[PDB]
Structure formats: structure tokens, C-alpha cells
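Taking it in order: structure first as C-alpha cells, then the write-up.
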Amino acid sequence: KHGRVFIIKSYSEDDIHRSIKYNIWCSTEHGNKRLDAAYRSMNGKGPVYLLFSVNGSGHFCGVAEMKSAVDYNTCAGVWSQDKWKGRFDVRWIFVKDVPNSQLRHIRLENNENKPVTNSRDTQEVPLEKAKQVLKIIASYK
Ligand SMILES: [Cl-]
């Protein structure tokens, strides 16, 4: 495809549940700006996919598509913590726990060849490594 794919790291499993319930997410300022630029410059040509993992959990927990630009002025305090400013919409595609052992072989040439499972929040994944990750997530039993 023409997709672009980002890792999402959360310190809050509660915020993930809320995001699956209401189809919204929010990253840092720096993270919002990264995802905003990628979504807008995409013009609707392809999908922005988001690969979610909770920090320390040892597993990825699903896949969602970014479904709107970033709105930086929205209701405060909707998450577990107050630090988040803004909102954007998502559509969750897969909601399943996939152990990091299933993905650790995939390394990112744009991240000093580190395993994809050792990425920080909003790390971008090269397209062919991303299609690798998505195949494993979709097919995992
Ligand atoms: Cl690429």
C-alpha cells in the first residue's frame, strides 16, 4: 500500500480501554505533531496505522487506524493523567494480545536496527517491516 505506521507506547492500560471504547487517542505534544504531519501530508492516499503496546506488559495489544487530524483544544482531564492536551480519532482494527517474542526478530533500519519491540512512543516503522508486523498480529493464535 501507501500506508504509514507508528508505534504507540502507553503507561496506562486504562487509557487504552477508554480509547477502544470511544475511538480517540492523544500523544505528547511532540507525538501529536509527528502524527498530525503524517496524517495531513497523506491527503487520504493511504492509511496511518498505530501499533499499541503498554509499557512493561511484554505484548502488543492491537492495531488502530488514525481517522482524523489533531484537535489541540479539547476537554481537559479525560485520561488517567492531566498532561495530555488535545485529541484525535482512531478506528481500532485488531484488539488482541501478541507476545513480544513473536515480533522481536523484526528490526528497524531507521532505529539503529533495534528490535521493533524496543521502540519509544510514535517511533515510525519502515513500510516493509510494518507489513511484517501486521501479518503476525493479524494471524496470531
Ligand atoms: Cl519505508
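Numbering of chain A is taken from Swiss-Prot, so the residues present carry the numbers 408-548, in order.
Cβ atoms here come from the backbone N, Cα and C positions, even for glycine.
The domain 'YTH' annotation in Swiss-Prot covers 410-544.
According to Swiss-Prot, the mutagenesis experiment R411 to A carries the annotation: Slightly decreased binding to RNAs. A sphere of 10 angstroms centred on the C-beta of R411 (mutagenesis position) encloses 21 other C-beta atoms. DSSP gives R411 (mutagenesis position) a strand state.
Around the Cβ of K416 (mutagenesis position), the same chain contributes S460, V461, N462, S526, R527, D528, each under 8 angstroms and 6 or more positions distant in sequence. For the published mutagenesis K416 to A, Swiss-Prot gives the following note: Decreased binding to RNAs.
Long-range Cβ proximity for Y418 (RNA binding site), meaning a same-chain Cβ under 8 A and a gap of 6 or more residues, is found for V461, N462. Annotation comment: Swiss-Prot describes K416, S417, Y418, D422, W432, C433, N462, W486, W491 as RNA binding site, evidence class experimental evidence.
Looking at Swiss-Prot, the entry for mutagenesis of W486 to A says: Reduced binding to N6-methyladenosine (m6A)-containing RNAs. Reduced ability to undergo liquid-liquid phase separation; when associated with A-432. For the recorded site, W486 (mutagenesis position), the DSSP three-state label reads coil. Counting every protein chain shown, the Cβ of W486 (mutagenesis position) has 18 other Cβ atoms within 10 Å.
Following the DSSP three-state reduction, the secondary structure of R527 (mutagenesis position) is coil. Where Swiss-Prot documents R527 to A as a mutagenesis experiment, the accompanying text is: Decreased binding to RNAs.
The Cβ neighbour count for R527 (mutagenesis position), using a 10 Å radius and every protein chain shown, is 10. Between the CA atoms of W486 (mutagenesis position) and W432 (RNA binding site) there is a gap of 10 Å, rounded to the nearest whole number. Annotation for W491 (RNA binding site): spatial neighbours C433, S434, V485, criterion Cβ-Cβ under 8 Å with sequence separation of six or more.
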